[PDB]
Amino acid sequence: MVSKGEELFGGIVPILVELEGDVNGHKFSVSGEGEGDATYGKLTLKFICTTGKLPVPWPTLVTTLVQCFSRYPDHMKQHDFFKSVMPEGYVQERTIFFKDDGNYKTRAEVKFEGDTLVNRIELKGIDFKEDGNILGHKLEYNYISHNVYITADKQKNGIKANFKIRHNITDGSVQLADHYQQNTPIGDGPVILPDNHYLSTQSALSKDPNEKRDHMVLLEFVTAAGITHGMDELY
Ligand code: NA
Ligand code: NA
């Protein structure tokens, strides 16, 4: 039994991302394009700030800017909420608390438009410090690697997640961005309430040497883990 949701992700799927943001009254828009290959947990994306200069560091937007591309091991596929709701999609909401600084609140809708997987986001940030690490651009442009811990959320027919991103500061210190996440279905198909598990996620950030707009190139890999269902007994 291969679900409709799963069969949607068996090959290379084009991705579009559109974000509108306002952090401390600094308004900005970001567009992204690329592709996802869930068979490999692999994402290739390029984002551009279409309004001019981004008023916050690119690294702080990575997690906001499509966990339906995670590779779920075969023995865990029954726990993949993200693909289970496709093509109608899910709402993804977060609060991201920057320690000793402000917070982002984000709301996104992730769904197919024809054969393209789209992430449409609104981001609002408040309470940031004028010359803190975020509005002062004091974060290095680094590899990001952490686990996303997922739990079921029965009363919204969805999931919650939590994780901590540790952004290095330009003085060698660390800016914590503590993430709280909820996802709930847009449609009303079968409800997948996963057992606890995590997504091991690695994002590599680079620049396109021929691109003069403010932008970010991402190569990302995302793999579900943390559940065995007796697989160990096989060996
Ligand atoms: Na981690
Ligand atoms: Na990577």
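Think of each number as a place in line: the chain as shown, counted from 1.
Determination method: X-ray crystallography, 1.3 Å.
Each residue, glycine too, has its Cβ placed from N, Cα and C.
Swiss-Prot documents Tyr143 to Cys (Swiss-Prot position 145) as a published mutagenesis change and attaches the note In mut1.9; shifts fluorescence lifetime from 3.03 to 2.74 ns. Secondary structure at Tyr143 (mutagenesis position), as computed by DSSP, is coil. A sphere of 10 angstroms centred on the C-beta of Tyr143 (mutagenesis position) encloses 12 other C-beta atoms.
The 10 Å shell around the Cβ of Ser145 (mutagenesis position) contains 13 further Cβ atoms across the protein chains shown. While the structure shown retains the original residue, Swiss-Prot records the mutagenesis experiment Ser145 to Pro (Swiss-Prot position 147) with this note: Increases fluorescence at warmer temperatures such as 37 degrees Celsius.
Summarising the environment of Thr201 (mutagenesis position), the number of other Cβ atoms within 10 Å of its Cβ, over all protein chains shown, is 22. Swiss-Prot gives this note for the published mutagenesis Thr201 to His, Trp or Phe (Swiss-Prot position 203): Results in significantly red-shifted excitation and emission maxima.
Experimental mutagenesis is annotated in Swiss-Prot for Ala204 to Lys (Swiss-Prot position 206), with the remark: Abolishes the tendency to dimerize and leads to monomeric fluorescent proteins. All chains included, 13 other C-beta atoms sit within 10 angstroms of the C-beta of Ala204 (mutagenesis position).
One mutagenesis experiment catalogued in Swiss-Prot, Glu220 to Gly (Swiss-Prot position 222), is accompanied by this note: Suppresses the 399 nm excitation peak, leaving only the longer wavelength peak at 475 nm. Its Cβ placed at the centre, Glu220 (mutagenesis position) has 20 other Cβ atoms within 10 Å.
In three-state terms derived from DSSP, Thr201 (mutagenesis position) belongs to an extended strand segment. Under DSSP, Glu220 (mutagenesis position) is assigned to a strand (E or B) in the three-state scheme. Screening the mutagenesis positions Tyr143, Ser145, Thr201, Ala204 for a C-beta under 6 A from any atom of ligand 2 leaves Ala204.
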